[PDB]
Structures are given as structure tokens and as C-alpha cells.
Amino acid sequence: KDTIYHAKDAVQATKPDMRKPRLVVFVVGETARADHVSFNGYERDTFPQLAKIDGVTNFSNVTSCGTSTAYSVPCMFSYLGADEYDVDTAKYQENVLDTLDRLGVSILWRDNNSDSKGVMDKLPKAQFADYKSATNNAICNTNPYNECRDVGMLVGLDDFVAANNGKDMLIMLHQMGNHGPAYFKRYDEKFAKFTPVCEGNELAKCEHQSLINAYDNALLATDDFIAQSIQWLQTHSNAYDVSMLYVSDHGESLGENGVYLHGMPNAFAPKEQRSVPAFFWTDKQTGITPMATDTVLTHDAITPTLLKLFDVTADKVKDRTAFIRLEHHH
Ligand SMILES: OC[C@H]1O[C@@H](O)[C@H](O)[C@@H](O)[C@@H]1O
Ligand SMILES: [Zn+2]
């Protein structure tokens, strides 16, 4: 079907031959709950490595648009926003990646989760890569499950930067993250910090604390993946203005009222399935400034954030709140 347009007015105010090119990693998270983030008040240190990195902003009031991967991911990149979003027609709308690609930003999507749920479908096929494959992902033999790890998506990104030398670049890394029910499979042994761990597939039959322990160990591995993603960006900070955005697609029920996993219709889904973490990191020289940590935010903030990071204006989101501010200190 023909593409329905939303941002044909979009203009990029500055080009990478007149200022530093910009390089952004957007980590599309999976199944992570805001209330299990240390920064949000959780009594366990689930993000020790991010805690040591300067310039990380944690956002304490972020609500997902939905409770599943197929529903939330397209909306996260949409112009319609959660209130007018239609999952069944999202694929035919111009989305924020379409706009950025059209204006010259090089887009890459690596996926260790499933796929882009239609978001990459209008862009050239080679700009999407399946990193659940052990012949794309070199980090699948570190665990007895032979499960490919999110950090494997960082291997060879330097090839992409070199192939796009001096251009603006936006790289999506779609995480396996905290996907259940087998939380215990989601992390290598070095992250088996909270013990004992539920290693059964029937969650209600595990002792509750052992389920929480497995879930929190999986968060430690995501803390590590985000920290290494920032470290990778930092190797490019002299030539590029580098930033990292993380937002989870939805949360997770962990036995409250006997509910497990996610995917429940928004009308009656419990809050645990909607309250998600978000982090923003940027290098000091970029001039990008985060919004207040307690700003009331939703997935609708993602599209204007991605546009602002590349100096793009679009009428459709002119009134939207982003994760980053409009004002600039000189
Ligand atoms: O029930 C169908 C859909 O309803 C939405 O409100 C939820 O966010 C989705 O996860 C679900 O798939
Ligand atoms: Zn998901």
C-alpha cells in the first residue's frame, strides 16, 4: 500500500559537513520494569555500571504505550502517538526512521529479540540485521543455552561507522533483555548475583524470591549492555557527537494478583506492565540537555527526541514533550 505521510514538512537545520556528525544508539529494551531500577528506589543495585558513568539521566515516570512487543515497538517510532495509534495500519505510515533516512541520516537496526515489527520495512533490506543468528552474533557460546547475547550487537559496528564516515547515524539495538518466562537464560553466569534462582519454566511454581532473583540478574546483564554501548560510543566522541537513548517496550507482571508475563489489553493491564525505565546519556560536548528526571513521559516522547537529536523539525510533533530540552546554554 502507499505510504501515508506525516512529516513531509520536516527539515534538518544543520548538516554534518558544517558541524560534528552525530552518532546515536537507541537501545530498544524488553520487559524491564521501572520499579526494579535502583535509580527509581529499588532496594537492590540493579544498575551498578550505569551508576559509575557521568551524564546518565534516569527518568522515573515513563509509561509505555502498550504491553507487548508487536504493539509497542511500532508506536514507539510512530508520528500518530499512542492515542491515535492503530497497530494494524502502522506499517504503512511514514515513521520517524523514514523521515531521518530521507533527510540523510544513516539508519541501522540490529535485532536480538525478533524483528522491527514493520518499522524498518520501507528502508533497504541491508539496514536490518538479525542478531539472533549465531553467524551474525559472535557472542552465543558464553552460556549453556547457546543463547545469543545483546552485547554481540556491538561487534563490528565500527565497520558501519567507517562505511558511513562523516554522516549522521542512528543505530537501533533491539534487546532480548528481560524476556520471560525463562529469565534465568537471559544472562551469563557472571551476572548470577542474586541467588537462588528460579530455573523452571512454570513461574507460579517457583518460590517467589527465586523468580525475582532471576529477573534482577537479567537486569544486571542489561546494565552491562547499556554501559558497554556507551563505552563503544565513547570511542567515537572526538569525531562524532554521541548519545544513547534506552527505553523498554513494556514492563512485566511478577506474580502480583497471580499475574505473570505481559501482553494484557491496556484497558485492564496492571501498572507493572506499563511502567518502564528510560535512560539518556550524552557526551559533554554535544550541547544536548536532558529534561527533568521526574518529567511525566510516555513512548510518545521517543519520536520528537530522535528528531531533535538530529536537528530535525516536524510540525506533527511540535507540541510534544521529548526526553531532551529545547533550550541551549552557550
Ligand atoms: O489486546 C490487544 C492489544 O491491546 C493493547 O492495549 C496492548 O498494549 C497489547 O499488548 C495487546 O496486544
Ligand atoms: Zn516485549
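Each position is counted from 1, following the chain as shown.
Header says: X-ray crystallography, 1.5 Å.
Note: Cβ is positioned from N, Cα and C throughout, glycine not excepted.
Looking at Swiss-Prot, you'll find the mutagenesis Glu30 to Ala (Swiss-Prot position 246) noted as follows: Abolishes transfer of phosphoethanolamine (PEA) to a lipid A analog in vitro. Almost abolishes resistance of E.coli strains Rosetta or TOP10 to colistin and polymyxin B, by comparison with the same strain expressing wild-type mcr-1. Does not affect expression or membrane localization in E.coli strain BL21(DE3). Over all protein chains present, the Cβ of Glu30 (mutagenesis position) has 27 other Cβ atoms lying within 10 Å.
Under 8 Å, Cβ to Cβ, and six or more positions away along its own chain, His250 (mutagenesis position) finds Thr31, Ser64, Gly66, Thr67, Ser68, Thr69, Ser72, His262, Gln273, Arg274, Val276. Here Swiss-Prot flags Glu30, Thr69, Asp249, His250 as Zn(2+) binding site.
Sequence-distant contacts of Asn113 (mutagenesis position), defined as residues of its own chain at least six apart whose C-beta falls under 8 angstroms from its C-beta, comprise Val28, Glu30, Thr69, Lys132, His174, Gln175, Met176, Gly177, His179. Annotation of the published mutagenesis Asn113 to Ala (Swiss-Prot position 329) in Swiss-Prot: Abolishes transfer of phosphoethanolamine (PEA) to a lipid A analog in vitro. Almost abolishes resistance of E.coli strain Rosetta to polymyxin B, by comparison with the same strain expressing wild-type mcr-1. Does not affect expression or membrane localization in E.coli strain Rosetta; the original residue is retained in the structure shown.
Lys117 (mutagenesis position) carries neither a helix nor a strand DSSP state and counts as coil. Cβ-based neighbour count (10 Å, all protein chains) for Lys117 (mutagenesis position) stands at 25. For the published mutagenesis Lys117 to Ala (Swiss-Prot position 333), Swiss-Prot gives the following note: Abolishes transfer of phosphoethanolamine (PEA) to a lipid A analog in vitro. Almost abolishes resistance of E.coli strains Rosetta or TOP10 to colistin and polymyxin B, by comparison with the same strain expressing wild-type mcr-1. Does not affect expression or membrane localization in E.coli strain BL21(DE3).
Non-local contacts of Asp249 (mutagenesis position) by the CB criterion (under 8 A, 6+ apart in sequence, same chain) comprise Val28, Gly29, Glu30, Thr31, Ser64, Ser68, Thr69, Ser72, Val73, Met76, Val276. The note that Swiss-Prot attaches to the published mutagenesis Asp249 to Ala (Swiss-Prot position 465) is: Abolishes transfer of phosphoethanolamine (PEA) to a lipid A analog in vitro. Almost abolishes resistance of E.coli strain Rosetta to colistin and polymyxin B, by comparison with the same strain expressing wild-type mcr-1. Does not affect expression or membrane localization in E.coli strain BL21(DE3).
Quoted from Swiss-Prot for the published mutagenesis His250 to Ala (Swiss-Prot position 466): Abolishes transfer of phosphoethanolamine (PEA) to a lipid A analog in vitro. Almost abolishes resistance of E.coli strain Rosetta to colistin and polymyxin B, by comparison with the same strain expressing wild-type mcr-1. Does not affect expression or membrane localization in E.coli strain BL21(DE3).
Listed in Swiss-Prot is the mutagenesis experiment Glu252 to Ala (Swiss-Prot position 468), annotated as follows: Reduces resistance of E.coli strain TOP10 to colistin, by comparison with the same strain expressing wild-type mcr-1. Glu252 (mutagenesis position) falls outside any helix or strand according to DSSP and counts as coil.
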Contacting recorded positions for ligand 2, chosen from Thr69, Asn113, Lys117, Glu252 when the Cβ sits under 6 angstroms of any of its atoms: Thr69
Distant-in-sequence Cβ neighbours of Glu252 (mutagenesis position), under 8 Å, six or more positions away: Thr31, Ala32, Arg33, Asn178, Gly180, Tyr215, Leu261, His262, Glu272, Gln273
Environment of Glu30, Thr69, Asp249, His250, the listed Zn(2+) site - residues of the same chain whose CB lies within 8 A of the CB centroid: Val28, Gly29, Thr31, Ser64, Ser68, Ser72, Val73, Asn113, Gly177, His179, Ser248, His262
Neighbour tally for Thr69 (Zn(2+) binding site), based on other Cβ positions within 10 Å of its Cβ: 21
